[PDB]
Amino acid sequence: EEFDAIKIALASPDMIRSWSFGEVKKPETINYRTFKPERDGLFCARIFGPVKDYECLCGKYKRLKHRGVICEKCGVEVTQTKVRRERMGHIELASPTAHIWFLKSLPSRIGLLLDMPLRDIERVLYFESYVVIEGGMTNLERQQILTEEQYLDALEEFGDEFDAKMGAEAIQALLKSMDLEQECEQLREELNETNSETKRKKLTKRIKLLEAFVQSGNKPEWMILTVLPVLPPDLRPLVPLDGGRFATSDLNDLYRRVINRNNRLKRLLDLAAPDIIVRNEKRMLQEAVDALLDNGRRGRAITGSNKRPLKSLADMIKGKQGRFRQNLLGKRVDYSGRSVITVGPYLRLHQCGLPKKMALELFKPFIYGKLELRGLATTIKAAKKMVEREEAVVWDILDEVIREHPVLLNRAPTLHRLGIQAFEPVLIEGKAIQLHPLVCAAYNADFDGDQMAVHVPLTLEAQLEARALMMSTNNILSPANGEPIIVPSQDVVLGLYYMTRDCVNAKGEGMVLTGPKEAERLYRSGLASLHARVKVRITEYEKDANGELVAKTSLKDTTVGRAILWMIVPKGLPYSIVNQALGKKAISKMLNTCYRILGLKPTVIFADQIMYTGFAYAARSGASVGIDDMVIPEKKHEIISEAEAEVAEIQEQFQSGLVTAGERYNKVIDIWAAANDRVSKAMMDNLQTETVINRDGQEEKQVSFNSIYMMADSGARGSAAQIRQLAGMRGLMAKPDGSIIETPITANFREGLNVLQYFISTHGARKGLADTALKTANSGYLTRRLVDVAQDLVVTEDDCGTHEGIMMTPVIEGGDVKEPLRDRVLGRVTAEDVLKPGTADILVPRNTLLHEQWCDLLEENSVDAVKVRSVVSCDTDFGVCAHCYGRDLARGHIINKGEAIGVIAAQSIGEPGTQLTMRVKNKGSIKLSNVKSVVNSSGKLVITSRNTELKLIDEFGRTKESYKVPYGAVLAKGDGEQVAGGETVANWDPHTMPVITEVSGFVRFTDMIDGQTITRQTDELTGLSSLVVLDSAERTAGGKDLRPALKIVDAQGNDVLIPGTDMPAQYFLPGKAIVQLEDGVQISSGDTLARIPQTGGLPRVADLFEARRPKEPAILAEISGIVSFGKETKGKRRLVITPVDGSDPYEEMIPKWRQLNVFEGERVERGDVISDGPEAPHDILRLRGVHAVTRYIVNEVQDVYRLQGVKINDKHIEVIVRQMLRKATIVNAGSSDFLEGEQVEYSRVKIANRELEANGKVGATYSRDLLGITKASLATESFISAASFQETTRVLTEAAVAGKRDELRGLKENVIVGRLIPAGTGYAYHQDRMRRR
Amino acid sequence: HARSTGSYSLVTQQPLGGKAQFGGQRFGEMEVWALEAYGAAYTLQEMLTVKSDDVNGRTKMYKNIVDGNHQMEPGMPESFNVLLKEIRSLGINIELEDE
Amino acid sequence: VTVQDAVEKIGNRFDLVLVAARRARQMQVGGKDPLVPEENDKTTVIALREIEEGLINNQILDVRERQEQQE
RNA sequence: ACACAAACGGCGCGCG
DNA sequence: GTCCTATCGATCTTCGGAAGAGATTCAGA
DNA sequence: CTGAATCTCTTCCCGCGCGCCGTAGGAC
Ligand SMILES: [Mg+2]
Ligand SMILES: [Zn+2]
Ligand SMILES: [Zn+2]
């Protein structure tokens, strides 16, 4: 039926009665002797509904015809039993009762309204302390809580000049007493006066709550339960585990307790029991209800004899076991099966093989239809009866049914959308499901026993959906990167690699062949060897400027295997690519380029022929491996013995005392490192070199045909490390602590390890397994967080309208680049026209899709950076615009509108995360940045700037290099000088911080006070003793009072002015500065005399996305002003930053231990590092956020994967960033009813300003806010999604008081209710559905 | 193991589980995301509504297959009703909005 | 068959499936027999073939239904 | 009368 | 033996862990 | 009204296969 939104509200007591169909009186369920439901009890038929079919228990009626009559004997309406599962019943509470969630939400909803702390009101609720009301006639109070004895004595003081109450009754009375609207206005007036922020925030929370509460349809007094609903019995079934011995059903048990607890209280109320007893009873009643809801939020959970905590109502909803995960977001599905996997070489890429047994089952409904279409089956049961036969005709029909029907196969757990793909089936006699080898790799299938699950699409729409998208032929390209995921297997690649290799001399070598046709025949006859060298005539095709393919013929010198393989190659590809040994490297780019040149359709067929050929000649090659293959270098013993002698010298020298233990230790490992590497040199060099061959007389050397070398060299499997261990030495090894054992594993594997050596290796092996075990668990919980926040985003616009964008550069770290700008700009769109080399000429339009050729064209030019539009900059409302996203990785061309990119990005990041772990240099020209420097008496330039950087150009005119040059460091290179490696950049102090006499003159102790501020440290054996400055935080009061500053002087009696300004040049000093160029000594501009003292993967990326402020962040400047100290250091040190215009009186509190890049008179600008250390992203957002923080975050995460060499496309990260700052903060009245200081979702405020400013009305001023993904997701507006994510109760409460209404935007909401999500296909329908609106 | 059709659990109309009982395979939560990654939606709709959680639709689907139509009626996942009842069984009032 | 080409004619993956299904149900139970020849294929493929030719398209389908209503 | 069928919740061990 | 009947809540083998943000809370300023 | 040193209810990959196993107290 039609509906569009979900709304949340608090049920007024009558509303429960409206839902009700009967009061449940008796705390009993069934007639245990003969199991009728208990009338008036937890399963009363007439309250809920008939137990059987359509008929009552007293059998007054026995057909549908009787619909619509009570039976006077046993009441229940003659109706379908299903109604029993639907209708609810109510309970009458003996006394008002408090709902716990509102009480004990982390911000106590009731407490906040009351402005009374959670702990206190609890006393009143539990009848252990009174709360007084209407006591203004006396010393008593509006709502003061008081001790029972305080109350009782107050009773002696006053008869009834007050009222004192306990329990929910008192709470509800207080709520009823609230002049709630005036209270908010009363508080609003207070806010205007409030002079302290800590007070303000507390206040702001309250008013906002009250405003929301009143504006909502909710009224607080309803929160106190008086009538209670009880779930329909069928939803709380009592299955007969063993006949009369039913399985436990907690919810019924809880009801049982409450009902009995309620009844017993009723009795005493009837009897008018003494007050103390009933008071206790009231609490015990509250206790039971409390348990019924949560059963654990109270001090102690209740448990049965089984000693397990009973499952409260909330339990079925909340958490991992909750409905959301248990049922809604994942569910068991009919027409499904699981099987063990196998590889079928004969299969074509689009095909899959499955067993007949499963197939016969899976398509039974289809079979019946065909049988009855055949007319062979008189009825369904007859059809089912025939199928039991498994008769030949059944198989004939099954083949007809399955003739082209697509099917779905998925491994578990899925990594990404490639994890599930569609296939066309073929039938198999066995029981395993057969998979094409090339595809399985993408699935990450390992045949060590992996199982797989199968599902069948039923309807026409699904079948087309499966064939159009999921079918394997469609999915050759990875979506995380527009690169072929289909690159052949280890075996397939190796066979071709062996085939493509050449032999210096071989059978049949040296003939001339007209073409591959005779080449195959000659090899097949055995008259010539596969890799024998040969001359051949060949034809190849070039596609013209438009694509028309024309042929050319030529002769080539080649090995035979290459010619035959060329026959498999389709037209339009140059022969040269195959005229070489083909390892996985060559095949990878060959296939990739082939597809782009020729398209998809030739590619898929081309892949199959490659796959078939590789297996065939891999078998012929007989590429076996044997122990003899592992040749060991004789140098292994020699180097080991040689190295051992040297290590003994180091140990002896330590015994001599000539070296420390640490130096002794680290020198030894270095000796081992050299020894191992020399072994690697000998081992690796020999194996590759191991072939000497005769060619028409005389001998020659060629790359070895050794099995082991071919396997590693081909890239099929292993690495140089593996062979080094096996043939060389297992090498240096470390404890679980990471400390290297001072002796490596000198032994290889070809010869066995010694016991201790092997025992040592166990530490490393287990550690690797240990890390993997927890990592795989930790990474999954990360991905779940990712998907939730990302899911909302969808491309809906074509263009958002922005001309703005971010600028792209190659990462320039560790000197020059470590990535190409070519790869990153690819597939994006410009923000502005590209400036051609030279000036004023534009090379590319302002919004060109930067596909391959233009990127090649750009890099051909001298470009260094380019500006591109971004999804974060995208101005789209409730979504994204296509042009901002640009190319689709899985399609090459621009994206189709209506696609939810967010899930794609999340998955793209998710898979690689598992692979993480949880356990002057060159030629160029010089350039400087953040430059401030002066020239010293030595004729060289020294840096006065506190953030100078060095960068270098390649004399082509493009710049790629960067370094930080310390403050006070002396520049060896000026003028933008040409430079080469070894011409080191500068003279700098990497050990300690200097202080520079920037002016030229005589250094004086003017205003540098002896004893109190500068003190002669003893300096021990030096003989000479040096005056040393002492810090404010350590020196006597005199150190504070007479703060010293290094001041130079000239003929004026004071330093010549700061160049261009009459200010004194005194350099205000920190402590530990040592001065022996004492008063009166000569000094020049820029000279210095001071020397002041200064991981992992998955967790690093994790907290980054959650954007946690680091443990101890760097201290950064803000505002453009000159700094100064005053509020002398006591706890925090205070500094004033004064902009010379507008807002001079800005000052901050700063920790004492941090070193400072400025002291007292330095002019500093916003965001400048006062100290190094991890930056809090929020402040980056605060200072210069949108573009800057994006680049910062993008680089940081990219580094983790760039370290691992994982080619994640950056644009996906931008998607996450979009959500991170989807929120915004307003500080303005503007001209809209947003609170003067308000936090909002950006889109809502953005559009509001669009109309508000279009009206000419003052738009509100806002800043965009940074939320960790976890925090952001929970903050989302569509509560349903957040409710399903985690911390359910804290979410629902949020919706409750708000009475929020959900419009079911996004995917998750639509998924839950099951209607078509706004995905590619569904979006079109949803788009048209709104067209109906 | 394979199942085309079979009984359903009382507390929730979703198919039984496992091999001992003739249960059906669980479409994992993560795998839905993968499906969501592709633009296919009708498949997903059919997945939960027809194949998992709609007595009315799946029965009607059953007949249509015998009728050779291979068409589904949209239906409404039953378990969703269960959740609504439970939430409504709390002190929360929750409703569906027509407009 | 595997298309990877008809999408060019209609220009969108999602529209291709949506439009194709619309046509498919016609030949499934709606009548309006296939326009492309038959090779014991299934209607999903048969309709898919019709668009693969560029023979059938949304605009033609819109024309086809509205003109047919007649009396 | 032309029709249902045997799981609710835990624990241990293994699996990719 | 079969079958009926009313609460259910103390003292015993307990502790077996730990990251991260809203109360309530320690020291004056 | 500032200060940390104090403070507790969220979360802990996806699926699968067996095996066992579930209120107390009493007409004597
Ligand atoms: Mg495996
Ligand atoms: Zn009756
Ligand atoms: Zn845009």
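All chain A residue numbers match Swiss-Prot; in order, they span 15-933, 952-1126, 1135-1373.
The deposited model was determined using electron microscopy, 4.2 Å.
Cβ atoms are placed via backbone N, Cα and C, with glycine included.
Here's what Swiss-Prot has on this protein:
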type    : residues                               : note
BINDING : A:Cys70, A:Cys72, A:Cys85, A:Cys88     : Zn(2+) 1 binding site
BINDING : A:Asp460, A:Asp462, A:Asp464           : Mg(2+) binding site
MUTAGEN : A:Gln504 to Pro                        : Resistant to antibiotics salinamide A and B
MUTAGEN : A:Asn690 to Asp                        : Resistant to antibiotics salinamide A and B
MUTAGEN : A:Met697 to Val                        : Resistant to antibiotics salinamide A and B
BINDING : A:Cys814, A:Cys888, A:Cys895, A:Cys898 : Zn(2+) 2 binding site
Original post:
ligand 2: which of the binding-site residues A:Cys70, A:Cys72, A:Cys85, A:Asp462 have a Cβ closer than 6 angstroms to it?
Top reply: A:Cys70, A:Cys72, A:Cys85
Subject >> Residues among the recorded positions A:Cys72, A:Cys88, A:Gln504, A:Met697, A:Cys814 that border ligand 1 - Cβ under 6 angstroms, in sequence order >> reply: none
Original post:
Hey, what's the Cβ neighbour count for A:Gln504 (mutagenesis position) at 10 Å?
Top reply: 16
**OP:** Starting from each candidate's C-beta and looking 10 angstroms out, tell me which of the binding-site residues A:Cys70, A:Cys898 has the most other C-beta atoms.
**Re:** A:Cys898
**OP:** Determine which residues of this chain, when A:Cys70, A:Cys72, A:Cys85, A:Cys88 are set aside, have a Cβ within 8 Å of the centroid of the Zn(2+) 1 site's Cβ atoms, and list them as they appear in the sequence.
**Re:** A:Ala59, A:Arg60, A:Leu71, A:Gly73, A:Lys74, A:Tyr75, A:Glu86, A:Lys87, A:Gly89, A:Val90
Original post:
Which of the binding-site residues A:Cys70, A:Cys85, A:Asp462, A:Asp464, A:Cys814 has its Cα closest in space to the Cα of A:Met697 (mutagenesis position)?
Top reply: A:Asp462
**OP:** Determine, for the Zn(2+) 2 site, the additional residues of the same chain whose CB lies within 8 Å of the mean position of the CB atoms of A:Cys814, A:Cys888, A:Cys895, A:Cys898; present them in sequence order.
**Re:** A:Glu811, A:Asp813, A:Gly815, A:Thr816, A:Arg883, A:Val885, A:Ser887, A:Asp889, A:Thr890, A:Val894, A:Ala896, A:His897, A:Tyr899
**OP:** With an 8 Å cut-off on Cβ-Cβ distance and a minimum sequence separation of at least 6, pull the same-chain contacts of A:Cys814 (Zn(2+) 2 binding site), or say none.
**Re:** A:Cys888, A:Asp889, A:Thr890, A:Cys895, A:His897, A:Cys898
**OP:** Using CB under 6 Å from any atom of ligand 3, narrow the recorded positions A:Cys70, A:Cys85, A:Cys88, A:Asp460, A:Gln504, A:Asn690 to the ones that qualify.
**Re:** none
Subject >> DSSP three-state assignment for A:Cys85 (Zn(2+) 1 binding site) >> reply: strand
Original post:
How many neighbouring Cβ atoms, not counting its own, are there within 10 Å of the Cβ of A:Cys88 (Zn(2+) 1 binding site)?
Top reply: 17
Original post:
Reported as an integer number of Å, what is the Cα distance between A:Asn690 (mutagenesis position) and A:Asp464 (Mg(2+) binding site)?
Top reply: 39
Original post:
Out of these binding-site residues, A:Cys72, A:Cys888, A:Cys895, which one has the fewest other C-beta atoms within 10 Å of its own C-beta?
Top reply: A:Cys72
Subject >> C-alpha spacing of A:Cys88 (Zn(2+) 1 binding site) relative to A:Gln504 (mutagenesis position), in angstrom >> reply: 75
Original post:
When the Cα-Cα distance from A:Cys85 (Zn(2+) 1 binding site) is computed for each of the binding-site residues A:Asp460, A:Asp462, A:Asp464, which gives the smallest value?
Top reply: A:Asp464
**OP:** Mind checking which of A:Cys85, A:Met697 has the fewest other CB atoms within 10 A of its CB? They're the recorded positions.
**Re:** A:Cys85
Original post:
Among all the protein chains here, how many other CB atoms are within 10 A of the CB of A:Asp464 (Mg(2+) binding site)?
Top reply: 15
Original post:
Looking at the binding-site residues A:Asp460, A:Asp462, A:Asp464, whose Cα is closest in space to that of A:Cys88 (Zn(2+) 1 binding site)?
Top reply: A:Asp464
**OP:** May I ask for the distance between A:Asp460 (Mg(2+) binding site) and A:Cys70 (Zn(2+) 1 binding site), taken between their Cα atoms and rounded to an integer number of Å?
**Re:** 58
Original post:
For A:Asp462 (Mg(2+) binding site), what residues in its own chain, 6 or more apart in sequence, show a Cβ-Cβ distance under 8 Å?
Top reply: none
Original post:
How many other Cβ atoms are found within 10 Å of the Cβ atom of A:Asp460 (Mg(2+) binding site), counting all protein chains shown?
Top reply: 11
Original post:
Can you check what DSSP calls A:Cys895 (Zn(2+) 2 binding site), collapsed to helix, strand or coil?
Top reply: strand
